[PDB]
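Worksheet: the structure to be examined is printed underneath.
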Amino acid sequence: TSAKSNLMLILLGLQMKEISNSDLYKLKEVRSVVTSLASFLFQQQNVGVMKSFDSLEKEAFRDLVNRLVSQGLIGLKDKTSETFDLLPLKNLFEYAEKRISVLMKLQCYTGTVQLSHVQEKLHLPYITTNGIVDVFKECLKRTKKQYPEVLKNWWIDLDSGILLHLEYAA
């Protein structure tokens, strides 16, 4: 639980179909996350360089936000107002959940998820392999929590696709 994963979840659980970059920043839980990456950026400045901490908070914040946009988890719905579309993230999570639950009802152990298939089922050509793993990683984590009696452990290998590994308890 750190960095853009924490922001990923903040977003994931928002209820809004979208949110403006502006508003998103004013959220308390989001500030805790940037102030954290903020301290790293301060330690990382080159000799002689000295930006204000706020300059670093805002900078950390844009970096945290782009981390998700570059993997396709959130979409920049409107550049003009800096509004993000939170749906790609909510659908990608939902799609994850469904796959995990079916593979389990089938006792699959090891199964593949192709990136192109996910881009096609949902309708987002910008999702990336990293974006897919981070979502399935979180879902597999929650699944083990809600069903200890079913899922013992899990792993995600890579191909352009992820290889999901599942091992059961009873």
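Swiss-Prot numbering applies to chain A: residues 313-471, 481-491, in that order.
Here the Cβ of each residue, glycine as well, is placed from N, Cα and C on the backbone.
Under DSSP, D397 (mutagenesis position) is assigned to a strand (E or B) in the three-state scheme. In Swiss-Prot, a published mutagenesis experiment is listed as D397 to A, annotated Modest telomere elongation phenotype.
As a published mutagenesis entry, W466 to E appears in Swiss-Prot alongside the note: Elongated telomeres. For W466 (mutagenesis position), the count of additional Cβ atoms within 10 Å of its Cβ stands at 17 [all protein chains shown].
Under its mutagenesis annotations, Swiss-Prot gives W466 to R the following note: Elongated telomeres and severe growth defects. DSSP assigns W466 (mutagenesis position) to a strand.
Cα to Cα, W466 (mutagenesis position) and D397 (mutagenesis position) are separated by 30 Å. Distance across the unmodelled 9-residue segment, from the CA of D471 to the CA of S481, is 6 Å in the deposited entry. Annotation for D397 (mutagenesis position): same-chain Cβ neighbours under 8 Å, separated by at least 6 residues, are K329, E330, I386, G387, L388, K389.
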